[PDB]
Amino acid sequence: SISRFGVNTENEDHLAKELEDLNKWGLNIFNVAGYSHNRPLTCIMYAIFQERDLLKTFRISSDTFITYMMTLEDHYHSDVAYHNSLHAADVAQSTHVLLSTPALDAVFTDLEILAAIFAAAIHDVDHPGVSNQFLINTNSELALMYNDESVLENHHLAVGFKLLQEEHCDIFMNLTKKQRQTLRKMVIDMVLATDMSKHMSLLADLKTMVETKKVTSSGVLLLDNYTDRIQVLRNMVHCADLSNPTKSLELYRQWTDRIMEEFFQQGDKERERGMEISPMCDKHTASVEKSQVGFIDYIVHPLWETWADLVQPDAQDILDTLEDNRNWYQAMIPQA
Ligand SMILES: CCn1ncc2c(NC3CCOCC3)c(-c3nc(CC(=O)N4CCCC4)c(Cc4ccccc4)o3)cnc21
Ligand SMILES: [As]
Ligand SMILES: [As]
Ligand SMILES: [As]
Ligand SMILES: [Mg+2]
Ligand SMILES: [Zn+2]
């Protein structure tokens, strides 16, 4: 059991202290990064897998796990403001919390739980800090590889799975062939669903499933076939990716600042290229505060409201936090 990645003895204690909140929505991943010598994804993933006895269940060597995770973390760009390993850490930890919501208790197999957390870990790996549309419009190598379709998301999967090809890093070595086959299918499905161009349709289908839901007597959702299970899993990882506004205001505000740095930097590159400036990426005109109000009203609230419906009453405190945070950014807009 590794307990630090740095030279600071005070950090072993501070890290173990922060990790007492592993199973909680209120964990502070920024502090985890500070106390792990900037290894939030390696350390959180290590903590999650031990908490769930996944290294034991799936006969994954601690040594191989750490080596794979360090290397995956190293393929996130630390010079990208938002889509770096802290984001991946956050989404994996958020997914670990959502998997334990009481409504889904006993629903998922171990393989499925494993797929979901691994999918969260890999889901933005090697992100270059610009959008699919910027890659397509600049005729980039990635858009030429992937034929303009879910360019980044296909890339994130490719990198994640390609890193398992070296024996020293193959954390899934002791799964069976069929297990590996099913996990791959599941992870591909979940990561491709994080493409925002698919959100409107994913929400429609999720609403449509909330409508016909069958909460069994003991309070647990009945999700009887693979199709229903993978559909909840894809929406869970999506919610987790879109969870920043549902966290304490102190955390949300730092997340907002990072995504706007990244977005504004894309705006600048576009200007440098004489391209049309994407309006939300334009630092000279766009309002951070309106963008968040807009993003919640149009995208985050409708999704979480629908998730809450599904897991009722598990998600009520998230919903209220969101509404508070929304109200907080509105009140920062100087006009009406
Ligand atoms: C800080 C809160 N937060 N977290 C994510 C996010 C966000 N976009 C993410 C982009 C990657 O995939 C998941 C969503 C945006 C955001 N994205 C867009 C456009 C979009 O969806 N893109 C761009 C590139 C990737 C997909 C906006 C602009 C916007 C649209 C509609 C209503 C209000 C604002 O804001 C704002 N706050 C975020
Ligand atoms: As750790
Ligand atoms: As390796
Ligand atoms: As933009
Ligand atoms: Mg992504
Ligand atoms: Zn993401």
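All chain A residue numbers match Swiss-Prot; in order, they span 324-659.
Technique stated in the header: X-ray crystallography, 2.0 Å.
Note that Cβ sites are derived from N, Cα and C of the backbone, with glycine treated the same way.
Here Swiss-Prot flags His406, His410, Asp447, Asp564, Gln615, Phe618 as AMP binding site. Sequence-distant neighbours of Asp564 (AMP binding site) (same chain, 6+ apart, CB under 8 A from its CB) are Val414, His446, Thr517.
Under the heading active site, proton donor, Swiss-Prot lists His406, citing a large-scale study or a structure entry as support. Secondary structure at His406 (AMP binding site), taken from DSSP and collapsed to helix, strand or coil, is coil. Just so you know, the Cβ of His406 (AMP binding site) picks up 23 other Cβ atoms within 10 Å once every protein chain is counted.
For the recorded site, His446 (Zn(2+) 1 binding site), the DSSP three-state label reads coil. The Zn(2+) 1 binding site feature in Swiss-Prot is assigned to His410, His446, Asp447, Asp564.
Under the heading Mg(2+) binding site, Swiss-Prot lists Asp447, citing experimental evidence as support.
All protein chains shown were included, and the count of other CB atoms within 10 Å of the CB of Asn567 (mutagenesis position) stands at 24. Here Swiss-Prot notes a mutagenesis experiment, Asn567 to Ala, with the remark: Changes substrate selectivity from cAMP-specific to dual cAMP and cGMP binding and hydrolysis; when associated with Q-575 and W-652.
Summarising the environment of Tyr575 (mutagenesis position), the number of other Cβ atoms within 10 Å of its Cβ, over all protein chains shown, is 21. Quoted from Swiss-Prot, the note on the mutagenesis of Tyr575 to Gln is: Changes substrate selectivity from cAMP-specific to dual cAMP and cGMP binding and hydrolysis; when associated with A-567 and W-652.
Under its mutagenesis annotations, Swiss-Prot gives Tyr652 to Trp the following note: Changes substrate selectivity from cAMP-specific to dual cAMP and cGMP binding and hydrolysis; when associated with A-567 and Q-575. For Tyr652 (mutagenesis position), the same-chain residues that are 6 or more apart in sequence and have a Cβ closer than 8 Å to its Cβ are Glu612, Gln615, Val616, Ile619. Under DSSP, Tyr652 (mutagenesis position) is assigned to a helix (H, G or I) in the three-state scheme.
A Cα-Cα distance of 15 Å separates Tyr575 (mutagenesis position) from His406 (AMP binding site). The separation of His406 (AMP binding site) from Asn567 (mutagenesis position), Cα to Cα, is 13 Å. Taking all protein chains in view, 19 other C-beta atoms sit within 10 angstroms of the C-beta of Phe618 (AMP binding site).
Of the listed binding-site residues, namely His410, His446, the sparsest CB environment within 10 A is found at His410.
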